[PDB]
Amino acid sequence: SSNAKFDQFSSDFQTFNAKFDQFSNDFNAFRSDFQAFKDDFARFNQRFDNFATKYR
Amino acid sequence: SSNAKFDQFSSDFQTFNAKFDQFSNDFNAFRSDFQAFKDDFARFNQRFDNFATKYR
Amino acid sequence: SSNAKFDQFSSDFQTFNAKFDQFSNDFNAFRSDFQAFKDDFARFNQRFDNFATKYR
Amino acid sequence: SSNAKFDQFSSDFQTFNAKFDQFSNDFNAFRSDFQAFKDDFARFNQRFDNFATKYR
Amino acid sequence: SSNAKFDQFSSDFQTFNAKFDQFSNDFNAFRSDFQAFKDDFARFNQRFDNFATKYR
């Protein structure tokens, strides 16, 4: 192909690489959010077990 | 390779790049929904703690 | 480069593009499942709220 | 480009295509885990409702 | 098009490929977090069943 056409594609690919990098960071922020929920659920589970034992 | 073939692929790539932006947007909408659920759960956990601690 | 090897790459990219579309659909189907769950969690939280108020 | 550079790229793309397919299968496996969880939650929700009803 | 420009694209694609492998690992780690959460929920569900049974 012409250099001009290839350069358009390579810079387009660079935009995609940047978008993917952002999505990867977004996904990891979601993972952090999910871990925070999981730990909050663990705290609930322990509080429940405590209550259910005392009120069994 | 040749121009006509390359131009077609460059177009196909750009269509994929646009679809990737829409997926990234879909994932962020999901992240907001998930955070909403996580905070709703956090609210529930605090109400459960109040019931179990302050009223039992 | 060889037109014929480029033809293979173009086809393999089309295959990737279709698989990406399948994944994007699957992700959006997952979002619908997450929405059903989030709604179900709301059902529970609101039921618990009522219960707690009556048993405070 | 030269055929050698292109052919290396095409081989690298085929490897990425295979990894993407793997990820899409991983994502679909997750969707099964999520649906199983959603169903477990709907069953908890019914059992909570039954408890709250019988305990009026 | 030129070998120099192709070499730059090939480098960018290799970097994307590596990022994708990282993301796929991150997704698998999330899947593991999710399964552990699902099992935690099942453990709660059993605790709640045992508690509710004793209030009949």
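The residues of chain B that appear here are 22-77 by Swiss-Prot count, in order.
When the header is checked for method, it gives X-ray crystallography, 1.4 Å.
Heads up, the Cβ atoms here are built off N, Cα and C, so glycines get one too.
Per Swiss-Prot, the features are:
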MUTAGEN   B:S22 to D  Localizes to the inner membrane, where it associates with peptidoglycan, thereby preventing separation of the two membranes. Prolonged expression is lethal for the cell
VARIANT   B:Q29 to E  In strain: B
MUTAGEN   B:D70 to E, G or S  Does not affect the formation of murein-bound lipoprotein
MUTAGEN   B:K75 to S or T  Does not affect the formation of murein-bound lipoprotein
MUTAGEN   B:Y76 to F, H, I or L  Does not affect the formation of murein-bound lipoprotein
MUTAGEN   B:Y76 to C, D, E, G, N, P or S  Reduces the formation of murein-bound lipoprotein
MUTAGEN   B:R77 to D or L  Reduces the formation of murein-bound lipoprotein
Around the Cβ of B:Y76 (mutagenesis position), the count of other Cβ atoms that are within 10 Å: 9
By Cα-Cα distance, the member of mutagenesis positions B:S22, B:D70, B:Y76, B:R77 nearest B:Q29 (variant position): B:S22
Residues that sit under 8 angstroms from B:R77 (mutagenesis position) by C-beta distance, when 6+ apart in the chain: none
Entry from the recorded positions list B:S22, B:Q29 having the most other CB atoms no farther than 10 A: B:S22
Between B:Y76 (mutagenesis position) and B:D70 (mutagenesis position): CA-CA distance (Å): 9
Site of maximum Cβ density within 10 Å, from mutagenesis positions B:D70, B:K75: B:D70
Rounded Cα-Cα span from B:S22 (mutagenesis position) to B:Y76 (mutagenesis position), Å: 76
Euclidean distance between Cα atoms of B:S22 (mutagenesis position) and B:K75 (mutagenesis position), Å: 74
Candidates from B:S22, B:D70, B:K75, B:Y76 close to chain A, where mutagenesis positions are judged by Cβ under 8 Å: B:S22, B:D70
Conformational class of B:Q29 (variant position) under the three-state DSSP mapping: helix
